[PDB]
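Reading through the structure tokens given below for one structure.
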Amino acid sequence: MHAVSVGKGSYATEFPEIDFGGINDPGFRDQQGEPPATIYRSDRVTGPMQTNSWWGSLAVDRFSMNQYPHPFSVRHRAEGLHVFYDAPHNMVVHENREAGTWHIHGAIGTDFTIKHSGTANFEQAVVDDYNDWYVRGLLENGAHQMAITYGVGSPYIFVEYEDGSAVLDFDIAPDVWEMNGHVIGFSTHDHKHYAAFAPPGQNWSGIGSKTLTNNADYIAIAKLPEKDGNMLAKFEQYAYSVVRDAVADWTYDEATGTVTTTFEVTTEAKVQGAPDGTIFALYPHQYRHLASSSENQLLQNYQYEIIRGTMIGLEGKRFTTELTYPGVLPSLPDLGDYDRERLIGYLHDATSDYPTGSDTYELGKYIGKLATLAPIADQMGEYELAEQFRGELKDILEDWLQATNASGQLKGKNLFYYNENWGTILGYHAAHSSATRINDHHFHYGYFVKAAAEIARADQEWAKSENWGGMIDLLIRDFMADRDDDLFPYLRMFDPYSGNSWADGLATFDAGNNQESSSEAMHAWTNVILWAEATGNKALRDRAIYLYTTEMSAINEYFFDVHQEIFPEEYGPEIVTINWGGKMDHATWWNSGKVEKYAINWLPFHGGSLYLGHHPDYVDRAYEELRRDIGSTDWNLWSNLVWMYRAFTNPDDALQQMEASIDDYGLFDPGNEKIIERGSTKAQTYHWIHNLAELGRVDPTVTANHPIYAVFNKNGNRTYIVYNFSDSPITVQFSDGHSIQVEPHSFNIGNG
Ligand SMILES: OC[C@H]1O[C@@H](O[C@@H]2[C@@H](O)[C@H](O[C@@H]3[C@@H](O)[C@@H](O)O[C@H](CO)[C@H]3O)O[C@H](CO)[C@H]2O)[C@H](O)[C@@H](O)[C@@H]1O
Ligand SMILES: OC[C@H]1O[C@@H](O[C@@H]2[C@@H](O)[C@@H](O)O[C@H](CO)[C@H]2O)[C@H](O)[C@@H](O)[C@@H]1O
């Protein structure tokens, strides 16, 4: 028919006739559509299509747009594949001073072009295969084909020809500084070092000219870290080992909190005896966390400078990283020294709030706000109020998770639809190109999961598969599915090697893909942990823990640069707002002021936000730079978010600021976000800051054998917080020796 039943809910299988609610705005109306009809993929690539990847423009554009398989940038064109490396003289830091924006980026250049000897112009470039982080692009022209295999973290580009041979074309003649017949080392006229490898017996010609040629039907290109014969020889050892498979496998240790990820390639040999291995180029978030047994394969002097700092080479079939999952909570407990009747008052005030739009995002922000208040209402003994908040969440979700009306016809808004062409669940009304570009599904659907996790915490019946849980589990599968999911691609949002989520479904930019709100990604992963725990789904929980923890490790390098090794000295801000494959911006997608270019990577605040306080020196440095640029603590917007962030290191200051201004906000005022950001409340703000004043600093040096906890430390006095979703009492062991018993369906708090 028109819809598929999933428990008590349903999703549409036919595109609905949208009810626009009388809005003429061309923007809003254009959001209510589908992603592109044409997918540039070969007949070998079948089933739900992978999206939100560093390589996506190859699947969407007839050729490709500019891509960043670090350390390279590349792009597909009719004439062949252009290859480029951003050297220091290509890199700039640009500024719009009056806008207060900053931009770190390079050039869209060409060092050379990989061509096919028999074809001046290919008709298109398609995705021919892909794995966890490499892609195979296929340039095609009847019998003539050129298949290029490349990847983030790969300093090789492997090229396979059909009915033709290899040509490397240069605008200016390169210096060929090592000619070993079938292997050459060369430099561009502007001193960038590369190597090309053909099979033994197939020699290079055109030395001294603008065009190097080889009769072989296979070559590899390598970016060399230095002009150096020893490196050239090392690269030669693995140049005939073409990557066919690449897998990021992970485990979560329930006793230690350790997330262990093993990155493994499988290669096919192009010459006899070629080893099963490659040379990886590791990003900072990987080599900073390399397992002991992987340190021996690291090539310390094989470095590449890229937008994300220094990459370091590592040789072999596999390497392993080890991270520490720090725990999450469903909310903060009742431990602050707030005026309780004042907080109760703020909870009543919040009934006045309403969604500021009909789309999945604004509705998400609203339900996140309700889900945040319910546990605070419980803690304050306002059980009527808490039930009213959870009642409204049910009502909103039972509507949105049902595609059909009473008579079985499709609704025209507040529903989900399965786009079969790509293989994705789309929500209408849509915004931020969630439907048209398959953008931001974790950001949006994360709030729906937040709502469902809070309901599930209190009402297991509602959350059962046959009830409303099935539809919730479907939205989750859309943005973070496991392997071999019939409807969706694996881990849609996440790039396991780059270590972060990519927000754009199509990636059709010359800076590659991008991510703005890393905090909204972490919010999605947090809420899936909570939901999985509330509904008894260990596999789902552990996958969300792996995502949470890996994303954390990348936020600390590329958004915050906590170790001060990534951002160039002349970049003024203490944060990057938007990370792209090939660039970094201090800027927002909408017209914003100063605070927002920081705080969009803090919000929303919730029980998984404590990762933001792991590096107190960074938190002080970032706040101070924002304060200096503002010129005071008169925040241009979102004051409450700045107060809550400041509370991670100076809760006295946070409190003083809050007391001075919080009660200049009355009831919900959608048009004024100066004091309270519209996805937040006074109650949340007051509860958060007072709790942190009592608890002290987040303490990441203590782990536990349970996933739902937090440890705080206030001048040597630790507080231990645990929540038990199970109907069995548990004992939780902390790594410092502390122990606590927690009853079914509740918090417990200990001190030491
Ligand atoms: O305050 C009025 C002002 O608010 C703006 O709303 C912004 C959102 O635009 C912003 O969207 C983010 C996206 O850029 C993105 O990173 O992914 C999600 C959405 O999919 C968001 O993080 O989010 C912030 C915080 O929620 C909002 O304040 C309006 O865009 C703007 O027109 C309006 O004038
Ligand atoms: O790229 C993902 C990002 O897209 C933003 O919208 C932009 C839009 O503002 C404009 O520039 O057009 C492009 C497509 O050409 C859109 O991608 C979304 O606002 C943002 O939420 C999303 O993460």
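Numbering starts at 1 and runs along the chain as it is shown here.
If you check the header, you will see the structure was determined by X-ray crystallography, 2.1 Å.
Note: Cβ is positioned from N, Cα and C throughout, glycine not excepted.
Sequence-distant contacts of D440 (active site), defined by Cβ-Cβ distance under 8 angstroms and a gap of at least six in the same chain, are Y361, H432, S433, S434, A503, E520. Residues or ranges marked as active site in Swiss-Prot: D440 (among others).
Under the three-state DSSP scheme, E516 (mutagenesis position) falls in the coil class. Annotation for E516 (mutagenesis position): same-chain Cβ neighbours under 8 Å, separated by at least 6 residues, are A503, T577, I578, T588, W589, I600, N601. Residues or ranges marked as active site by Swiss-Prot on the basis of sequence analysis: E516 (among others).
According to Swiss-Prot, the active site annotation covers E520 (among others), on the basis of sequence analysis. Every protein chain considered, the tally of other Cβ atoms within 10 Å of the Cβ of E520 (active site) stands at 25.
Residues or ranges marked as domain 'GH81' in Swiss-Prot: 2-696.
For the mutagenesis of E516 to Q (Swiss-Prot position 542), Swiss-Prot gives this note: Abolishes enzyme activity. The structure shown keeps the original residue.
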